[PDB]
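Report on one structure; see the data block that follows.
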Amino acid sequence: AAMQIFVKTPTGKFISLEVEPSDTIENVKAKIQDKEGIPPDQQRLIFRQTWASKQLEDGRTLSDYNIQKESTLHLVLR
Amino acid sequence: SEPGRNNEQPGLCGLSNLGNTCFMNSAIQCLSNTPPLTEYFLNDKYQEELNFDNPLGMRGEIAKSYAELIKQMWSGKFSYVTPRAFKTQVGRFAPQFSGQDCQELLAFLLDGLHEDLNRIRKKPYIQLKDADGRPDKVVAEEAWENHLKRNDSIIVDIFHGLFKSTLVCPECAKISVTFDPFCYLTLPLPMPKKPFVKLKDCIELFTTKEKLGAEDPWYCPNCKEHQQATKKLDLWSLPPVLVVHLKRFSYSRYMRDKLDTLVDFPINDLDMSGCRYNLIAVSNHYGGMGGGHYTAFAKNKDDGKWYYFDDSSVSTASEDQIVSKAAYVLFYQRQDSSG
Ligand SMILES: [Ca+2]
Ligand SMILES: [Ca+2]
Ligand SMILES: [Ca+2]
Ligand code: NA
Ligand code: NA
Ligand SMILES: [Zn+2]
């Protein structure tokens with residue numbers, strides 16, 4: 001089940017995360033904190049698809065957004 | 001007795017500006033004059049399809065308050081309404097529209113109406129695939145079925161199409177083909193600015209192979225890195241209502257101007273990928289110091305005539321006025337048959 005996804009920071013740096021589809025958005029924000037030191041309350045995560053630009057919210061899973069292996073999330077400071 | 005309450009023709013209803021909300025009123029007028037969508041709400045088809053538990057939805061509140069606004073605008077009891085209740089829900093679920101760009105609000109409403117009305121109540125997680133050498137019809141059909149397994153709504157029915165995406169890694173030359181849904185198209189305009197361009201040329205630009213910018217690389221699985229691949233899009237399947245956004249804000253921000261090209265777009269019979277489209281609505285943008293002003297042209301479904309909507313004011317229009325440099329978002333409806 002384990003898979004790699006990427007987060008693009010505002011700098012343009014690509015973070016690599018190890019996740020599972022069942023991981024919560026809060027847990028993803030925690031993993032981003034572990035690596036970048038950005039507190040989760042300041043993180044805005046966007047999943048840019050060809051038909052939607054969805055903001056990932058606490059209480060959902062990566063699976064809720066159909067995040068795929070090697071997907072990229074955009075991180076915005078806000 | 002009541003400002004705005006006047007017996008009027010249904011749909012000929014303006015929207016008060018709440019303070020820089022004309023970007024929202026213009027979008028609403030385009031959606032209001034999308035006949036399959038308005039008819040769906042006025043006939044109360046939405047009540048059975050509200051999705052209150054959708055983890056990507058707005059608890060049904062975007063669809064509910066949109067439906068209530070549409071019912072006011074098409075009741076016949078108003079010359080304009082003040083969409084406070086709708087604007088409150090938009091700000092609640094998309095606070096970026098508080099204190100804007102008409103297109104970005106449209107994208108949000110198309111997304112929010114879709115999820116609030118999504119017929120899939122328990123979505124399966126689906127690993128999406130690329131072509132892997134299979135014929136285009138096979139891969140496209142699989143992609144549409146995968147889309148429908150998670151996304152099945154009046155918004156999908158009306159607005160969602162498919163294009164074929166071909167990505168080529170510049171380093172390993174691997175080719176990756178996917179079929180990807182969309183709910184509107186953003187068309188580039190020629191750079192440097194030309195004074196006149198047909199809409200078909202901007203569509204041609206859209207389907208031209210372009211190297212991805214260094215700010216939007218694509219992960220190559222072979223190289224195990226993000227690469228500046230080239231991306232080529234082909235319009236594969238076109239929806240009954242095609243929303244066409246003209247990318248007028250193509251200048252770097254310091255220029256503080258837009259591409260004011262006269263884009264000549266058809267009123268009747270825009271032909272694309274074997275489909276024939278007719279214009280039903282236009283969002284206009286007029287330049288101005290504080291982000292400018294948005295208005296709309298739209299064809300009324302009950303009398304077939306064109307009208308101009310400027311916030312609370314509604315007036316008759318002619319189609320000869322509609323192609324102007326102010327045109328920004330175009331709504332096209334597919335013709336049933338042709339020839
Ligand atoms: Ca029509
Ligand atoms: Ca015709
Ligand atoms: Ca004409
Ligand atoms: Na952690
Ligand atoms: Na980009
Ligand atoms: Zn490669």
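Start at 1 and count along the chain as shown; that gives each residue its number.
When the header is checked for method, it gives X-ray crystallography, 2.0 Å.
Each Cβ is built from the backbone N, Cα and C atoms, and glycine gets one as well.
The active site, nucleophile annotation in Swiss-Prot covers B:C22. Note: B:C22 (mutagenesis position) has non-local neighbours B:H293, B:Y294, B:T295, B:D311, i.e. same-chain residues 6+ apart with C-beta under 8 A of its own C-beta.
Per Swiss-Prot, the feature active site, proton acceptor maps to B:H293; the stated evidence is sequence analysis. Using a 10 Å Cβ-Cβ cutoff, B:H293 (active site, proton acceptor) registers 18 neighbours.
Record note (Swiss-Prot) on the mutagenesis of B:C22 to A (Swiss-Prot position 298): Loss of enzyme activity.
DSSP assigns B:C223 (mutagenesis position) to coil in the three-state reduction, outside any helix or strand. A mutagenesis experiment is reported in Swiss-Prot for this position, B:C223 to A (Swiss-Prot position 812), and the note states: Loss of activity towards polyubiquitin.
The secondary structure of B:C22 (mutagenesis position), as reduced to three states from DSSP, is helical. Chain break remark: 3 residues absent between B:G99 and B:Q100, end-to-end distance 9 Å (Cα atoms, rounded to whole Å). Its Cβ placed at the centre, B:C223 (mutagenesis position) has 13 other Cβ atoms within 10 Å.
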